[PDB]
2 protein chains.
Amino acid sequence: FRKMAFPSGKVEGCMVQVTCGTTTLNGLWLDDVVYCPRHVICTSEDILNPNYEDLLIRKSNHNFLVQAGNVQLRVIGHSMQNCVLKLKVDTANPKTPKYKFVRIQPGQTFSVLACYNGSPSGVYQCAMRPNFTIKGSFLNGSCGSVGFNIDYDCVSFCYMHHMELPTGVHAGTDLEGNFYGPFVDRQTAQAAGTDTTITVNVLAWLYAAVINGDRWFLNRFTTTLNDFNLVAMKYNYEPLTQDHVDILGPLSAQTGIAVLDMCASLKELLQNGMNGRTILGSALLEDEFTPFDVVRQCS
Amino acid sequence: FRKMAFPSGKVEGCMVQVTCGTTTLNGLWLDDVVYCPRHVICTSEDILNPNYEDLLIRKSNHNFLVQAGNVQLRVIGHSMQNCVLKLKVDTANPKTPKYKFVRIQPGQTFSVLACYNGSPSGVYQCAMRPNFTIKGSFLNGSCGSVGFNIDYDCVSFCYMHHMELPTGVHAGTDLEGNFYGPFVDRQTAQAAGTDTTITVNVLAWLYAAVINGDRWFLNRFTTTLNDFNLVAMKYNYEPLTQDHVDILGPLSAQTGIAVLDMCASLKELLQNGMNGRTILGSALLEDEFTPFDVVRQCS
Ligand SMILES: *[C@@H](O)[C@H](C[C@@H]1CCNC1=O)NC(=O)[C@H](CC(C)C)NC(=O)OCc1ccccc1
Ligand SMILES: *[C@H](O)[C@H](C[C@@H]1CCNC1=O)NC(=O)[C@H](CC(C)C)NC(=O)OCc1ccccc1
């Protein structure tokens, strides 16, 4: 199995650059609105504890330089929604895809189009960790890069990049500017809470192994969801939700292995280890493939 | 630090679907020519042992059904270059990027845009293995998907997909239709030569681990180039040349670790194992990042 990003072309056509002062970051141009991180209006003196409301009252439309490549888009209105700035421009983007703004859950994956100065640089898959960070690859100038899923030509934007944490992982908002996790857009020392293993994704990976004929770990036990969740927490695994059980439905049907039976299999792996055996050619259990990713790659 | 693919938009606009008889696969539309694998002309019986020139002379232009999105393109001519068919169409692709056709070297990387029925499905990074296979993610109908690199807006196409070996690795051609490796577009179970590990890429990846603040594998020892190559060859690694040492220059200069010092690190890792530890989250030595890949991502 491979981490497979979505084709990025529909998002590439939406990337612009936004400069305020000497700060340039990326923005997302959909119809006649450009979305970008609000900290673009900050100066080096403002970043430690910015007063965003007061900083925005001092700004005008003519303070914002929005460029598609080197072509300026005239700004005709501006507002702030949570942690994102919305700049109304005088041109509707003709490359706007069908799209939706979505807030994802921990465990869900998405493609990131890493951008600099409005120019796309690369694309890769990320998983939202239970502590609401992602292991991205972002350098200076990457803020405003977005993460997305594509379903039948509709782009669901779920992530806009804002910051790096001391441990090297990353944090950001949805496209309504609401941070994932307990982070704030200040230049302050923030620490990711203790992370956990994404149980629903590990189960998806065990289903993927079974589909491919690797099923030594299928055992003779079952469990209740509550009994499993209590054991999972003792191994730093996430508890399963009702939604998790349901999204494992298609893989359970495809293999004929009930979800709670697979849970009992993983429970044995957690209490006894792998004993030098592998699963899908790996000694480690993979937790960044969702049940959709497994189906997507096997279809 | 992640495996990062190039943004795929410039290639997406080039993908079309090619149908001949009962066979459907993808084609690459540049200017007024569509490139696709020639085994599209084969039927279920032809494929075991096809005489392609004989099969192709018996085809007409109207035997080829080319679809770009919903619109039909009309084939007004056709020729064959090695294992690739060149279908001349009456419309120029308006989305043709600046492009070149290149034959890539073993150890080099490229991005694959996996397509089905002419529609892009996913994007991911691959390396050309020393045995001229690629470890990809390809299903039925993925033939004609292409691999590429992008440099300053110029797409360099290096790979077109043709088949999957029984081991699950993949084989294809350059855009001139010549296979990478000893493979042939016939429906037979084919084996590759023994694969080896791309040593220069393992070293680049160890340097990436240090740029990202990881050092558990470093040691105080050093080695000569020839002594390293003796151990490398013993573990089925490719030889390291002086040109490789030079190409690793920037990564050594950035981290202040001499190339031959890092070779002594890898020698130790090869002779001791990783001992249950991980490097950049991996439990195995990674050889699909080139020195350029590491540089581009890290700076
Ligand atoms: C967006 O331009 C930038 C993304 C950082 C740059 C280095 N890697 C990243 O992901 N965001 C910030 O620099 C962000 C801005 C406000 C939230 C204050 N601040 C931040 O991430 O603090 C940590 C940091 C700053 C500069 C370099 C490295 C880490
Ligand atoms: C192209 O659409 C298709 C590629 C994929 C790769 C994954 N599974 C696929 O089907 N190519 C073929 O089907 C190819 C056709 C030949 C005429 C080149 N055949 C092939 O991959 O067969 C491999 C094979 C043949 C006999 C025994 C075992 C394997």
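The residue numbers of chain A are those assigned by Swiss-Prot, with the residues present covering 3266-3564 sequentially.
Technique stated in the header: X-ray crystallography, 1.7 Å.
Each Cβ is built from the backbone N, Cα and C atoms, and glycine gets one as well.
Residues or ranges marked as active site, for 3CL-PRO activity by Swiss-Prot on the basis of experimental evidence: A:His3304 (among others). Look at A:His3304 (active site, for 3CL-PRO activity): DSSP puts it in a helix. Counting every protein chain shown, the Cβ of A:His3304 (active site, for 3CL-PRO activity) has 24 other Cβ atoms within 10 Å.
According to Swiss-Prot, the feature active site, for 3CL-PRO activity maps to A:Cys3408 (among others), an assignment based on experimental evidence. Long-range Cβ neighbours of A:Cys3408 (active site, for 3CL-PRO activity) (same chain, at least 6 residues apart, Cβ-Cβ under 8 Å): A:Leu3290, A:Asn3291, A:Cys3301, A:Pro3302, A:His3304, A:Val3305, A:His3426, A:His3427, A:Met3428.
For the recorded site, A:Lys3353 (variant position), the DSSP three-state label reads strand. Other C-beta atoms found within 10 angstroms of the C-beta of A:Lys3353 (variant position) number 15, with every protein chain shown included. According to Swiss-Prot, the natural variant A:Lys3353 to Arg carries the annotation: In strain: Beta/B.1.351.
Every protein chain considered, the tally of other Cβ atoms within 10 Å of the Cβ of A:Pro3395 (variant position) stands at 22. Swiss-Prot lists A:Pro3395 to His among its natural variants, and the accompanying note reads: In strain: Omicron/BA.1, Omicron/BA.2, Omicron/BA.2.12.1, Omicron/BA.2.75, Omicron/BA.4, Omicron/BA.5, Omicron/BQ.1.1, Omicron/XBB.1.5, Omicron/EG.5.1.
Here the residue is the original one, but Swiss-Prot notes a natural variant at this spot, A:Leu3468 to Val: In strain: Zeta/P.2. For A:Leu3468 (variant position), the count of additional Cβ atoms within 10 Å of its Cβ stands at 27 [all protein chains shown].
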Measure from the CA atom of A:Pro3395 (variant position) to the CA atom of A:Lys3353 (variant position) and give the result in Å, rounded to a whole number.
-> 34
Using Cα coordinates, what distance in whole Å links A:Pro3395 (variant position) and A:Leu3468 (variant position)?
-> 16
Recorded positions near ligand 1 among A:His3304, A:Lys3353, A:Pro3395, A:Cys3408, A:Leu3468 (Cβ under 6 Å) | A:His3304, A:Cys3408
